Each structure stands twice: as C-alpha cells, then as structure tokens.
Amino acid sequence: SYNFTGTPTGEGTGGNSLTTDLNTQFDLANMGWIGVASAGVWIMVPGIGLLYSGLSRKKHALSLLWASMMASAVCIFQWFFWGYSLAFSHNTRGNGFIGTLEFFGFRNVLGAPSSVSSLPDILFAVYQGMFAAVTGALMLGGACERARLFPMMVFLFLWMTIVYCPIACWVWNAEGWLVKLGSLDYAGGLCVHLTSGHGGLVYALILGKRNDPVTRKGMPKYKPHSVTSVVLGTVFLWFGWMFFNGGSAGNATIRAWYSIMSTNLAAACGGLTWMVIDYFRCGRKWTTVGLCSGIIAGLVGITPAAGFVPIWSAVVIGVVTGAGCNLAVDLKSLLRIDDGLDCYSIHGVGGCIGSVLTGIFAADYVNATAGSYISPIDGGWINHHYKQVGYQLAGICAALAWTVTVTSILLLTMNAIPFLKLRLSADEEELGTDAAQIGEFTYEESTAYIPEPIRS
Amino acid sequence: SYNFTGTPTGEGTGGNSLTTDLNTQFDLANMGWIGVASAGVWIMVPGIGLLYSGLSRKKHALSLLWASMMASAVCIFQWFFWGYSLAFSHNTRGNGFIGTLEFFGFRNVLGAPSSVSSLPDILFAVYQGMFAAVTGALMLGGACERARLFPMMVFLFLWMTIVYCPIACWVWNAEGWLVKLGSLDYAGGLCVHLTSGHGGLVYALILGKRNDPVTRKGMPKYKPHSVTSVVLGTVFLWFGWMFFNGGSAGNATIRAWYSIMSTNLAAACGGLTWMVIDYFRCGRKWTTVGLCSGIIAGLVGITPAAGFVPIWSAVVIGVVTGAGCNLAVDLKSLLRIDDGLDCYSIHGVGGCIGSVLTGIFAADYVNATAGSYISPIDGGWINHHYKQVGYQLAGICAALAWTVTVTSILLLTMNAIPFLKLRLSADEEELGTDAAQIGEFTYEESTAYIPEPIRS
Amino acid sequence: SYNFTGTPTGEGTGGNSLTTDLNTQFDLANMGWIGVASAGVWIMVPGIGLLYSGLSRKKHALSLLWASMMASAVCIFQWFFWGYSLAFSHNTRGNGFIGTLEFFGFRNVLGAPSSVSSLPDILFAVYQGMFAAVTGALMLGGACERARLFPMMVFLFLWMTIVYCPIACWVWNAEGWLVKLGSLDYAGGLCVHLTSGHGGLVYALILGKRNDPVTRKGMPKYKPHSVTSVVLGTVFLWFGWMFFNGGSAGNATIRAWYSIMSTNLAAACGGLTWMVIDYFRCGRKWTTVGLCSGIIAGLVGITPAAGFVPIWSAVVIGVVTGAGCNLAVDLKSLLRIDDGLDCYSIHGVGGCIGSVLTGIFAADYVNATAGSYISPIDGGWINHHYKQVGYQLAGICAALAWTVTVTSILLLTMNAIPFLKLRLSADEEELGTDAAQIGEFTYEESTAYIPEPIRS
C-alpha cells in the first residue's frame, strides 16, 4: 500500500499530497454531497436565462439562454483568475473587507480546510463558483436589453470582481466583517439576490429605455415572450435550488435536509400566493407566469433563511415574499421603465424581504441540527434576542450601498468609452433590423451569427 | 470547543437539537444520497407533465407541463400540512390503516429514526414528499381535459389525503397493515402507479368524453400532440427514475445500485418491446411514441420489484409489462373513451403487472445485499415461497378497491357542487376557441391567462 | 439483529450475501457519489442527440434526440448481454486484450471489488455502462444521415461489442494491456471520444454523401439546424460532464473535486477560445454555435487529463483543444463531406489532442490527492518524466488503428447485406422528400411514424 508520513498543514496548500493524505481532515460524505450540489447549482445558470428571457415583454436580440453559457464561461474564468481569492481567501485586508490575491490562478487551492471547515479549499471553491455563476447569470439578465456581447463580458468580469466578491467576503468568508457583526445569510440573500437585483435596478435607471411603450397605462402586466421558456427555466431553477440551499449547510447533517424542506415549502406557498393574488388583481383570470414567478419569489425569500428558520415559518416567508414581489413588479408602471426591473422586483426585493424575515424567525434549535458541525448562532426575534434584525439591515445596507454605488460607477465608466459601451443609445443604433430571427428560446433556424447591435 | 451532552430519544422529535447531536444515529453517506435522490425524484413531476401533454391525441386547455408546478405546490403543501403525518406517523390508528396527526404542520419532525431507520424524519419526509408530488402529477395528467384549475387544486389536495396517504401508510409505514401481511413494494408500484393509474380509469368512466371521436374503428392509435414533449418527458422521467428506485433502498448499500441496474434494464426492454410490437402491428413502421412508451412501461413494471428481483428478471418484467401495457392502450377503442386511459394503460396496468411479478421473482439473496440494513424477506416464487403472489394480490386488491371507490366518491361528490365540479359538462361549457394559444408545450407567444373553461 | 458470519470472497459474486455483508469492503460515501454520478452521466445521452441534431447543416430524417433513447435502450442491453464482461471481466482472455464472458447476462456481477477496487462490481458496471451509452450515442450521432433504424440498432450493438469493449479493456480493465504499458486516460480520451470520433471519420469516408453541396467553396461553415438544440444539448452535457469526469476518480476524495474544477475551467476556456477565433474568422461576427462547440471541445480535451494535470494546465488544454477542433471542422471542405465529420472534429481530434497533452502535464501530486486510494504515477513532462507522452501515443495508435479498421470492416460488411445495409445508396432509395415532418427537435405534430428510407 501507499503509506503516508506527514501531517496536514491546515493552511496554504493544506499539505503535500505526496507525503500526506489530505482527505483525513474531511468526511467523504460531506464532500460527495457538496460535489453533487455543485453540478446542481450550475444547472440554475441556464435556468436563469430561460426564466427571464421568457418572462420579458420585449424580444431580446441577445438570447438569454444562449448568453447564459457565456455567463458560465467568463464567471468560471473570473473565479479561477482571482475570484475565489478575492472572496474566500484565508487572509483578508480590511476589517474583513476584501481578500488578498493569495489564491490567484488557484495557486494553493488544494486540501486545506476552507472558510467552511468541513470541506477542502478545492471543493468549496468549486461549489462557491457556481454561486458566482448563478449571480453573474442574473446580472446578465438584468442588463441584457440591447446589450453588446464583448462589453457584456468585460462588464460581468469587472462586476463580479469589484461587486460580488467583496460582498461575498463580508457575508460568507470566515473573516468578513458582516459575519463577525452577526449578519445571517444562509445561501445569499445579500450575495446573490440583493446584489444582482439592485444592479438590475441601477441598470434600469442609468441605461434602459426610459418612458417605455410596454409600460404605458392600460398595457398588460404580463406579456410573456414564451410561457414554455418560463416554465422550463423554473423546473431547472427549483431543482437546482434544492442543492443551492441544501449544500449551504456545508455538510450532510440534519440541517441540510431540514433546509430543503423549508426551501420547497416556501416555494409552494410563495407560488400559490402569487398565483392567487394575480387571480384577483386580474379579475378571476389565472395568470400564465403567475405561479412560476411566485415559486421563484418564495425561493429567494427563503434563501437567506433556509438553514435558520422553522419549517412552519417558511410558509410565512414565502407568502410575504410572494406578495411583496407581486406588488413589486408594479413598480414598472411608476418609473415607466421595463429593463431590467424584472430581476429587481424578484431578486432585489425578495432579497430584502428575506434577509429581514430571516432575522425574525431565526431559531437556534434549527441551526444546531448540524450538531458537531455547528458554528453556533445567538438566535432571533422568536428567541427573544431582538437586536438581530439590525444586524440583518446592516448587511442589507452594506450590500446595497456598495452594489448600487459601484455598479453605477461601472456602467457609467464603461459608457464614456465608446469601445466598451454596454448599451447603445437609439441615435447610434441601426434601430429596427432583421430581428425576426429571434427566436422563442434562442434563434431561428440556420441563424449563423447572433444579431448584434451596430452603429450608423 | 463545543460538546454535546444528551442521548437521542428515538421517539417524537427524536431529541433536543441543542443537547443532542441527532446526526449520530445516521450515516452521513446514507443521508447525503437520499437527499440528492429527493431532488432527482422531483424532476419527474414536469417529466410527467411533458410526457402526457405531448402523448395526447387531444389539445389540452390546461398545459400539463404548466400544471405540474401547480401539482408540485399543492402536494408539497399538503405534505407539510398533514401529508407526512397521515401516511408515515410513528403511531397508526388501529390495525395500521392510517396515521395520527402527530406530524401536523411538520410539528415534531427531525432527527428521529423514520420508517426507514437509516434516515431521520426530516429527510425521509423530504424524500417521500416527492413521491407524493409525483402521484399528484399522474393524477393530473389523467384527469385534466377541460379541467378547471381551482377545482383541480382542491381535487389533488383531497385525493392526496384520502387516497394516496392511506394506501401509503398501508405499504410503507413501519406499522402499516399491508407491510405485516407480506406485501412487497419497493418504490411504489402499488402506492404510485396503480393508484394514479386507476384514478385515471375512474376519471374516464365518470367524467371524460363518452363515445370520444378519437377512438372510432379506423382512427389511428398513436397521434402525439408533441413528440419532442414525449421525448424530453422520457429524458426527465428516466433520469429521474434512477433516484426514484435507487433511493427506495433507504441507504447507499449494494442494494441501491443493484436496483438502479434493474431499473435501466427494464426500461431498456420495455422500450424495445413496445417499439418492436408496434412495428409489427402497424404494418412494419417504427412509431414515434412506441420506444418512449415502453421505457416508461418498463420503468413502471420494475418499480415495485427493483429491490427484490434478480437483474435477469428485469428483462422478463420489462418485456411483459411493455407488452401488457401496449395492449392496454387498445382499451380505449373498446370503451370509446380516451380522457382517460393513457395514464391508466401504462401506470394502472403496469402497476398491477409489476406487483404480481414481484411476488414471482423476489429473491432473498437480492434483498439481502443491503447488508446490515436488511429486513429479511422470505422471497417469492423462485424461492418456492408460493404464498407471496397472494400477498401481492392482496396488496393490489386493497389498493385497487380503496382508489376506485374513494376517487369515485370524491369525483361524484365534487360533481354535485357548481363551485367545484372538476369538469363542466358539454352543455354548460363554451367551445372553443382559445386553442390558438395552445401550445406545443404550454401556451403561445404573449399568452397571459390560462384558457380556463367558463360557463354560459 | 441479522448477524453476518462469512467473509467476502474477492471473486465471482463477491460472496454469499445471505451470510456476508459485502458492503463492508466499500465506503458508502464513495458508492453514493458514483451512484448519483451514474444518473448524471446518463443525461449526457440526450445531450449528444440535442447537440449534433442542432449543429447539422443538413436536417436529418432520424432525429438524434429521438434516437438517443434508442442508443440508450440498446446500449444498456448490450452491456447486460456481454459488454461488461468483454470490457471489465476480472479475467482477461490474454493478454489483457478482451475480457471473458464470465459476466454474461450479468452473472456474478454483484459485490466483488471491481477493476476499480473502491467500488463493487454492480455499481461499477452501472456507472461504466453509461460511458458506453454516451459512446453509442456519439456513434449514432456521426452515422445518422439517411440511416435506417433497424440496421442502426444492429450496427450499434456490434460496434459496441467489437470496438468499444476491447479498447475499454485495454486502458481501463485492471489487467488491460495499455494499463500495464503506462497509458493514462482519466475519463475516456481514448475509449469514449477518440473511438466514436474516428468512427464518424470512417463513416464519412465510406457511407457519407460525397461531394456534398453544403461544403462547396463559399458555402457557410455554420448553418445550424437549431441553435436551441445546440444550447440545450450543451446544458445537459456540461451538467453531465461534471459527473463524467468527477466520477472517474472512483471515489469522493479531493481528486474527484480537483478534476471537476479542471473540467469546468477547460470548458470555459474552450468556449471562449473558439468563440473568439470564430469572431476573427467570420469577420467581426459572433457565431451562434461557436461558444458552445468550444465548450464541448474543451471538455473533450480535459477528459483524459482531468485527474492527472494541474488546474492551470486546464487553461492550456482548453485553448489548444478549442483551437485545434476549430480548425478541424474545416476538413469538411477539403473532403467535401459533411455527414459526419461533426463528431470527428470534436471527439476524434479532441481525443488525440487531449490524450497527448495528458502525457505532457500529468502530475504525480495531482494524482496523489486521492490519498489512500492511489496507484501513484511518475507523472509527465512537468515532473521530468518523458516516457509518458510515448505511452499516450501508443494508446492513441492502438485505439485509432482498431476503430478505423474494425468500423470499416463492420460498415463494409453490413453494407453488403441488403436488409442490414445501414444507408441505402441514392440510387436504390425512394427519396421521398417529406422532410416536412422533421421538426426542430423531433417530429412536427401528430407525426406517428418515423420516416425511414425505402426502396423502389
């Protein structure tokens, strides 16, 4: 047999695999789960394209299902480049503000325990990358209207680098200032949904058609480009979500399965709530994207709460986030803008309803179901520890002020450069073109090239 | 460091999460597999939508693929409400006929050995919850022509409470009475396929178009609304069925993988059997829904058997089920109904053909591969325990009489209330016309409401 | 409790399961991960049907997505029949050239430790059978134009028997002659990709339409039947590939997750490389299938490498395989053949690029991360051992010589038996130009029978 004669470092590379069995630090069952979960979280990336392409009331030229592969490629590459480092490095340079570049090019990402200690660096980095790929596929879907492909890549890269990563460092790193503060966030109310959501708002305001003919009064609330596309994307997203929330436990203990039950319940309820609110708000008619929008809403709602709150409380978290989001979509008719408040009214707002409600129903008797793997939490309002709701709004503010600020800067800087302008203004574009090659899901038959925006 | 000081209870909640590592009664590898097996079982719900929406010789007003997220949401919620309780509670009400309401609202559910002791309560409930949502979707597809969406919600919820859960407790509860009798049903050939399949038959005979014109002598047998929908339906369902059967072993032992192999070989032979039977019955032409209909008929046939029967017998089961089901589709041209019997000829007849054949080929040596996790079965007819076919037939008839009677009562009772009758009669309806909105998979571009039947 | 009073045998059936707990030889977590990864690999089979039906510049009468359940059904069966035997028999019939038929009809495959000792036969046979079905699908892929269905079945069954199974014996069976020579092939650079690729090249030269109109000078290089098919096929494939490669570790150790991170990075870099090359070769226009084709190319290139090479080299293997496969599609316009050098230029050419570059970057310390489960390697050029590239080339030439020789003998044989002729010549064919029923994915609506070639 191959015999080892060394002890794991518990730092850096984690040890020498030639002389040290780095797997003894970890459980094979915890790894075999978070490994499968990784593959499962990724199938949410094309589910996010299928959803928001299909929900949109404007045909997009850049197919969002198609683009979601480019979102995978430049996010998987940004994560390898310096992404995993800037977020989840073992050493940070602030009050815990952003990581260093010790993990550039995935240098020394091998077998040391991560910020989740039940898992080696390389398995955590794989898992957490899909979270980035998910988020960056959302940010893509909020900013895809009349987008240009290469400035879209550059935008995504830079956005993930200077917006998602520092916020992930705050919330999920073992040394992030919001983790020390007390901000609870299971699977990314703040990191994935609040970030992508509000950059979707910051898109709507800075770019994106103002005074949009699709938002005029008396124009329908739902005119979906493809119902099928909305329903397929929810199948992938709901399925992928059991792994998104399940694996955030970091292990295979009761806590992971407790949080999948909370995840599906808050889905069912959030769905059934939206479906029905719309039934009344639309006059005894059953909406066609009503259910599916509700399902997603209740899933964003329970994202930050999944591994903290009681099962019954999920029902509450799904109903409030369903309703709150159903009403939030109506904000499209006050600004008279469409792009891309679709992403905002479900992820930005659902992210906030969730991160608060998280700090209300947060129980210690749920979190301890990870037993032996526990990183103890003080409790929430249902535990008579009342000041947790402030620790959440602290997270909600930092993650919001930073996204809303830096995304604004990023878009406007990219706008001053003609070579990188994300979206063209109508006076530049060859407006009105052979855009009949879209395309229920992607593009019409024998379409060899994507119909990109041109100028003059 | 943090330590735990208290022994698990083995009753009720099974322990105090805060003074008992509840996990120490279960293997993290067993749990992590039934956890992912859950999410896998769930992706069958829209597969059932797709497969029967697309196999239909009729445009359905209610898109089955759409209606499957609705069948997820009211089943997940019914499971949480009192579903897990009525079917799987630790104490039964007399003889082992139904469970108590001790798990109402998922009160008192976690870290306690369930009815499969290798799994806690909260995980066996998540896993088994998906089996509910799969039968909900099958009851849907059989009972959905001209169906109204809100009676259909109310119908599932009720059908799932007074038909599924009692038969579930009979066969899968530790204390159930069909367990004690000797009835073998690995993964639901009694609970899932025979019950939803026969609620299809009950639908065809009570509601659903009598003397349907699609069934006249000379009119074609197959004529699929959408072949793609059938095939992507089979893709999901087969994917799919591997966790459905594989996780029913309750553990990750050799037994799980012996039963995944039997699953795919029965599918492979159900498929080729139906496909080649159709080739000779249709005058030497390869049908478009023959292969996929045999794959599902074969997967149904092996469903009660995958964990007891030798691999080689999966061939015998796939070939006989796919044949018997092929004939059972011809039942439509004798009854002159359709509405109906697709969800019956595959699941109803398949579930029966399956469960009888489990009594004939069950082997003591195959069940035993579970190792230190076994419940030792005497075996079946090839172990010369002739008395097994009878216990299987005893299980069929118990499950068959309680479904035909209570679905008949539930459909007639509901047929008497204008607020809730599932399907409007031919005279109070108003055809068509919204077909121009259906829909290869769901609904046409920019549809906003589902074309619910309204009365004159 | 049930007590076990026997010891595992090591051979045949592994022991009597009635008196031995065969599970004690194996780790549940390892078995669990490779069991889920089985079903994950399966979903790659319709991905190959979706991907190559959409890439085609010719619309095919036999839908690859439809026929991919046929590839699945007859490959499962050929595995049960004698495929697992011929490839992974414990006793190879000299000198590690092909197995025996000791596992015929899956006799004795159960609990013995397989050719990967950390997994029982029955689980390793399930898992590896999916690699077969992936290959049978890729071989159906490149040989479907104007294919006849029953000859297509018989061709797959024999091609899987006398071409896939020997080569799998040589490089994967524990006693195989390329194993003991030194050839590294992690997850199927030779057995899966190089074989089916080169079988496409052999088809294209022998049966494919010579002097095809779609390849005359100035005819577009890309004219995809369906961008949506290409994108959905990549979603299933890229999801499934994480289990394809990750499960090739044979276990849940850090080597499995290290290999999944290589897999994704090479995909990402293969997609962007092709996408950017296409951009500059098609004159500043972004190709509609470029990004995806490079994703599949990169996943092909890293297939033999994933478990042996440093993460950073996945960038190199991705760019070189992306670019190399790009160039190779231009071969269609030198031979003036289309069907079916689509499969050749990604799988054939990517197999060889991948397997060579595996010998250059194999690293003893990456392989060593499986810790207690390794058979150590010297490594390749970067460990300063230069014999490894030799062993790679030896494996390439054996695999290439065999499939190019035997596929030709097999195609030319069948092509001389009127009723087994795979593809009718344009002079005996009826040429019913009813391509009107050939849909985007499968068949149009109410299509009933597949359109098989007939003769005047």
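Using the numbering of Swiss-Prot, the residues shown for chain A are 2-457, in order.
Structure determined by X-ray crystallography, 3.2 Å.
Cβ atoms are placed via backbone N, Cα and C, with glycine included.
According to Swiss-Prot, the protein has these features:
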type    : residues               : note
MUTAGEN : A:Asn4 to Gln          : Impairs glycosylation
MUTAGEN : A:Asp186 to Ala or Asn : Impairs transport activity
MUTAGEN : A:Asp186 to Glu        : Decreases the affinity for the substrate
MUTAGEN : A:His194 to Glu        : Leads to increased competence to acidify the submembrane pH while losing the signaling capability
MUTAGEN : A:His194 to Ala        : Preserves transport activity while impairing the filamentation capacity
MUTAGEN : A:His199 to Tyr        : Circumvents the requirement of the CTD to enhance substrate trans-location through the hydrophobic core
MUTAGEN : A:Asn252 to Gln        : Does not affect glycosylation
MUTAGEN : A:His348 to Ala        : Preserves transport activity while impairing the filamentation capacity
MUTAGEN : A:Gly349 to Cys        : Circumvents the requirement of the CTD to enhance substrate trans-location through the hydrophobic core
MUTAGEN : A:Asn368 to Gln        : Does not affect glycosylation
MUTAGEN : A:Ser457 to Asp        : Silences the autoinhibition of MEP2, conferring transport activity even in the absence of the NPR1 kinase
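Annotated features taken from Swiss-Prot, shown on the structure.
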residue  : record               : Cβ contacts under 8 Å, 6 or more apart
A:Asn4   : mutagenesis position : none
A:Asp186 : mutagenesis position : A:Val172, A:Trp173, A:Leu179, A:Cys192, A:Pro305, A:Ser356, A:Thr359, A:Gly396
A:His194 : mutagenesis position : A:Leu139, A:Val301, A:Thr304, A:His348, A:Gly349, A:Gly351, A:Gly352, A:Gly355
A:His199 : mutagenesis position : A:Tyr345, A:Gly349, A:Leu401, A:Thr404, A:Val405, A:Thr408
A:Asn252 : mutagenesis position : A:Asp28, A:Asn31, A:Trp34, A:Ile35, A:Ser119, A:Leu120, A:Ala371, A:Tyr374
A:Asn368 : mutagenesis position : A:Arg256, A:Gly308, A:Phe309, A:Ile375, A:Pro377, A:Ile378
A:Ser457 : mutagenesis position : A:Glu429, A:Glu431
Subset of mutagenesis positions A:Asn4, A:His199, A:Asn252, A:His348 within reach of chain B (CB-CB under 8 A):
A:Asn252
Across all the protein chains here, work out how many other Cβ atoms are within 10 Å of the Cβ of A:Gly349 (mutagenesis position).
28
Suppose we draw a 10 Å sphere around the Cβ of A:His348 (mutagenesis position). How many other Cβ atoms does it contain, all chains included?
34
With H, G and I counted as helix, E and B as strand and the rest as coil, say where DSSP puts A:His194 (mutagenesis position).
helix
DSSP three-state assignment (helix, strand or coil) for A:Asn368 (mutagenesis position):
helix
